[PDB]
Amino acid sequence: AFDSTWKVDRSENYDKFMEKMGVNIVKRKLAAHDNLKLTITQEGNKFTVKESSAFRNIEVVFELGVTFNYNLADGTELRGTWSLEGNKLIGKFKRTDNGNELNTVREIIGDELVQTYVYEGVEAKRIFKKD
C-alpha cells in the first residue's frame, strides 16, 4: 500500500542533530515537543510527501530524481533531491546559509516508515508508524 498517514513514533539523536543544524536553543525547546509526520501518497511513479510538524506543514512533491526547495518555519532555507530505488528512497538536502549537505533517507518497512538523517556527520534516526 505505502500510501498513508504516518506520524512520528520514535526519534533518536533528533535534538543532537537539530542542535547541529545550527538551529537555536529555543527552536529545540519546542522541537522537544513538536513531533513530525507524513501524509505520503505516491501516484504515477511519483511521491507526494506531505511532511509536517508543529513548526508548519510542508508539501514536498517529487517524481524521481527531482530537486526542490524546503524551508523551516523559524526562517531557514534548504534544498534537496529525492529518488526511488529498490522500494526505498534516497534523498539529500543542503543548507544555503552554512553551506553544507544533509543526507536524508526514507524507507517503508514493517508497516512502518523509517527515516534517517545525516548532518555533515551526525546520524539521527526517526521512525514513524501508521494511523
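What you see of chain A is 2-132, where the numbers are those given in Swiss-Prot.
Cβ coordinates are placed from backbone N, Cα and C, and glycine is handled just like the others.
One mutagenesis experiment catalogued in Swiss-Prot, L39 to G, is accompanied by this note: Reduced stability. Sequence-distant contacts of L39 (mutagenesis position), defined as residues of its own chain at least six apart whose C-beta falls under 8 angstroms from its C-beta, comprise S5, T6, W7, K8, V50, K51, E52, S53, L114, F129. According to DSSP, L39 (mutagenesis position) sits within a strand segment.
A simple way to gauge crowding: the CB of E64 (mutagenesis position) has 15 other CB atoms within 10 angstroms, across all the protein chains here. Under mutagenesis, Swiss-Prot gives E64 to G with this note: Localized reduction in stability.
Under DSSP, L65 (mutagenesis position) is assigned to coil, being neither helix nor strand in the three-state scheme. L65 to A appears in Swiss-Prot as a published mutagenesis result, with the remark: Reduced stability.
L65 (mutagenesis position) has a Cβ environment of 12 other Cβ atoms inside 10 Å. While the structure shown retains the original residue, Swiss-Prot records the mutagenesis experiment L65 to G with this note: Reduced stability.
Other Cβ atoms within 10 Å of the Cβ of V67 (mutagenesis position), summed over all protein chains shown, number 13. Under the heading of mutagenesis, Swiss-Prot lists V67 to G and annotates it as follows: Localized reduction in stability.
Less than 8 angstroms from the CB of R107 (tetradecanoate binding site) sit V50, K89, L90, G92, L114, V115, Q116, each of them six or more residues away in the same chain. Under the three-state DSSP scheme, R107 (tetradecanoate binding site) falls in the strand class. Per Swiss-Prot, tetradecanoate binding site is recorded for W83, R107.
In the three-state DSSP reading, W83 (tetradecanoate binding site) counts as strand. Annotated hexadecanoate binding site per Swiss-Prot: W83, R107, in sequence order.
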